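In what follows, a structure is listed as C-alpha cells, so that the remarks can point back to it.
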Amino acid sequence: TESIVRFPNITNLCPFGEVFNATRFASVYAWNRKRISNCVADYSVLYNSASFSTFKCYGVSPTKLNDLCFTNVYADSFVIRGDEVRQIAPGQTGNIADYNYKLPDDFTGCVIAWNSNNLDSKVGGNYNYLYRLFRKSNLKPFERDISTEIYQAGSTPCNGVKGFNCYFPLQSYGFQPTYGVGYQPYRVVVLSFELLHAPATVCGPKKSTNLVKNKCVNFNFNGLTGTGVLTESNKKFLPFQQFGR
Amino acid sequence: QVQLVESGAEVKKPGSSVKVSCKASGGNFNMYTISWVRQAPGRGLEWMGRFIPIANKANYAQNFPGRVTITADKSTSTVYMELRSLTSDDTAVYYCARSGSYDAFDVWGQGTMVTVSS
Amino acid sequence: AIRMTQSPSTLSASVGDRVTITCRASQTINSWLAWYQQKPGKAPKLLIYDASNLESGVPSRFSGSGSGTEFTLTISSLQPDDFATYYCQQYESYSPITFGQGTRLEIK
Ligand SMILES: *[C@@H]1O[C@H](CO)[C@@H](O)[C@H](O)[C@H]1NC(C)=O
C-alpha cells in the first residue's frame, strides 16, 4: 500500500569533487585508487556535471545508482589516449588492458571518461603520462605494477642497462593540442562499486520515510528491495549481522 | 637526494660554439626531463631547451631556431646542451634543471658561467 | 609563445609585513604555474607548483593562489631570509617556457 525507503542515516557528501576535479590525474601505469565510504553519493549530480564522452556502466544502470547502497566504492583514475579508451572495459585486450589496467570479467561499476585536451596536453608535448609497453604476463584484475626495471626481450641479460634486446618498459604518450582527436588524453575515472549491501556505507540521497509495521509495505531496506509485512521479531541477531535470510 | 653537477666555466669568442654538461646523479634518469635555463646578468631567467629521456627526444625554444641541439648519453646519465653561433649577448649562466614529478624545476644544477668575448 | 607579466617588478617591504606579487599570463594556462626564489649567486629554488601547492621543505608562510590568467604569490610573515627575486613559470606550453620578468624584494 505504501513504500518505506529506510536507508541508513548519514549526511556526508562523497568527495566526487576531489576525484573528477583533480589538477593532476595519475599516469595509467600508476593509476590512483581512492576508497570512498561513509558518505552520501549523488551520482545524478556527477552524471549531469560535464561532457563525459564515455559513461559506460557495467552491471548497474546509471540512473539506478541513486537508489542503491554500496559496501565500497573505488575511484580508479588515470589518463588514457582516445584510441585506448575502448580498452577500459571487461573482456578487452591490448597494451592498456593487459600491461597497465585490467578490469575483471565480473566488473560491477561505471566507467567514466572525458576528453581533457585543455588540461593534459601541452604545445611541446606532455610526457608526464606513461603507459607500460613490455611485461612478462598480462595483469590480473585491479593490479598496479610500477616497476621500471628494463625488460629483457632477448637471451642475453640486460643487467639494468638498456640496449639490444633491452627496452624500457614505460613509453610516454606525449600529448599535444594539435594531436588527433583519437590521440588526445581522456581523463578516465573508473568507479568500482563493491555490491554487497551488508555493511552498506555509500548510498544515494533517497530521502528516507517512517517505518511502517504490521502492514503490507514495499520496503527498500538499505538497498534490499522486495515486498512484505515488517513485523518486529525476537531474532537473536549478532552485533555484526545485518540480514538473516 | 638527486644532485646535478655541470661542467666548469667556459670562455669563448663570438662566432664560436659551446657545449655544457649536466651529470644526473641518483634517481631514475629515464623518466625526468632535464631543462636548460640561462640567465644573462641583470636580466631574468630564460628557457633554452628540454631533453626528454623517456621519449628520447630533444626540444628547443622557439626564440632559438636551430641554435640549441641537446643530446645525452643515457649510459652515464649525462646531458649535453650545445649552443651554436655564440655572440656578445649569450654571456649567461646556463643552469640545468630537472623538471621532476610535477613538471616544475625542483632540482637545479650549480650552473656554469659561459663568457663570450674577444 | 605565452608571455608572462609580473607586477610589481620592484617591491619593498619590512620584516613581518604582508607582501603580494601578481604574475599575470597572456593566455589561459589553467593552473600550471610555478613560483621560484633566486637569491643572488645561487640557483633558484622551487616554492610553489600548480599555482597553489607548496614545495616540500619550503616554509609554510609562502602561499599561492589564482588560476586562469592572473596568479598571485603572498607571504604571510615576511622574513629577512625571504628577500630575493621571485619568478613565475608557465609550464603549460613547452615551446617555449616563459619565466616572469623578475620581482626583486628589498628591505624597506
Ligand atoms: C568540478 O568543478 C566544476 C567547476 O566548479 C563543477 O561544475 C563540477 O560539478 C565539478 N565536478 C564535480 C564532480 O563535482
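Since chain A takes its numbers from Swiss-Prot, the residues it shows come out as 323-567.
Recorded method is electron microscopy, 3.7 Å.
Positions of Cβ are set from backbone N, Cα and C atoms, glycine also.
A:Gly339 to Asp appears in Swiss-Prot as a natural variant; the accompanying note says: In strain: Omicron/BA.1, Omicron/BA.2, Omicron/BA.2.12.1, Omicron/BA.4, Omicron/BA.5, Omicron/BQ.1.1. Taking a C-beta cut-off of under 8 Å and a sequence gap of six or more, A:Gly339 (variant position) has no contacts in its own chain. For the recorded site, A:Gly339 (variant position), the DSSP three-state label reads coil.
Here Swiss-Prot describes A:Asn343 to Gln as a published mutagenesis experiment; the accompanying note says: Reduced viral infectivity.
A:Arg346 (variant position) carries neither a helix nor a strand DSSP state and counts as coil. Sequence-distant neighbours of A:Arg346 (variant position) (same chain, 6+ residues apart, CB-CB distance under 8 A): A:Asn450. Quoted from Swiss-Prot, the note attached to the natural variant A:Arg346 to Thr states: In strain: Omicron/BQ.1.1, Omicron/XBB.1.5, Omicron/EG.5.1.
Within 10 Å of the C-beta of A:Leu368 (variant position) there are 22 other C-beta atoms, taking all protein chains into account. When secondary structure is read from DSSP and collapsed to three states, A:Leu368 (variant position) falls in the helix class. For the natural variant A:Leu368 to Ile, the note given in Swiss-Prot is In strain: Omicron/XBB.1.5, Omicron/EG.5.1.
Under the three-state DSSP scheme, A:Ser375 (variant position) falls in the coil class. Sequence-distant contacts (6 or more apart, same chain, Cβ under 8 Å) of A:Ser375 (variant position) comprise A:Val407, A:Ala435, A:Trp436, A:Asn437, A:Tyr508. Annotation of the natural variant A:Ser375 to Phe in Swiss-Prot: In strain: Omicron/BA.1, Omicron/BA.2, Omicron/BA.2.12.1, Omicron/BA.2.75, Omicron/BA.4, Omicron/BA.5, Omicron/BQ.1.1, Omicron/XBB.1.5, Omicron/EG.5.1; the original residue is retained in the structure shown.
A strand conformation is recorded for A:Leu452 (variant position) in the three-state DSSP classification. Annotation of the natural variant A:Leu452 to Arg in Swiss-Prot: In strain: Delta/B.1.617.2, Epsilon/B.1.427/B.1.429, Kappa/B.1.617.1, Lambda/C.37, 19B/501Y, Omicron/BA.4, Omicron/BA.5, Omicron/BQ.1.1; Contributes to cellular immunity evasion and increases infectivity.
In the three-state DSSP reading, A:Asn460 (variant position) counts as coil. Non-local neighbourhood of A:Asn460 (variant position): A:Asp420, A:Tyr421, A:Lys424, each in the same chain, at least six residues away, with C-beta under 8 Å from its C-beta. In Swiss-Prot, a natural variant is listed as A:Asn460 to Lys, annotated with the note In strain: Omicron/BA.2.75, Omicron/BQ.1.1, Omicron/XBB.1.5, Omicron/EG.5.1.
All protein chains shown were included, and the count of other CB atoms within 10 Å of the CB of A:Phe486 (variant position) stands at 9. Under natural variants, Swiss-Prot gives A:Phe486 to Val with this note: In strain: Omicron/BA.4, Omicron/BA.5, Omicron/BQ.1.1.
A simple Cβ count within 10 Å picks out one of the recorded positions A:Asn343, A:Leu452 as the most packed, and that one is A:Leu452.
In sequence order there is nothing to list, since none of the recorded positions A:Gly339, A:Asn343, A:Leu368, A:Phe486 has a CB under 8 Å from a CB of chain B. Proximity to ligand 1 at the level of Cβ atoms, with a cut-off under 6 angstroms, picks out A:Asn343 from the recorded positions A:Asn343, A:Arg346, A:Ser375, A:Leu452, A:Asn460. Between the C-alpha atoms of A:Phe486 (variant position) and A:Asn343 (mutagenesis position), the distance comes to 42 Å. Distance noted between the C-alpha atoms of A:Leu452 (variant position) and A:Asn343 (mutagenesis position) is 21 Å. On a Cα basis, A:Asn343 (mutagenesis position) lies 11 Å away from A:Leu368 (variant position).
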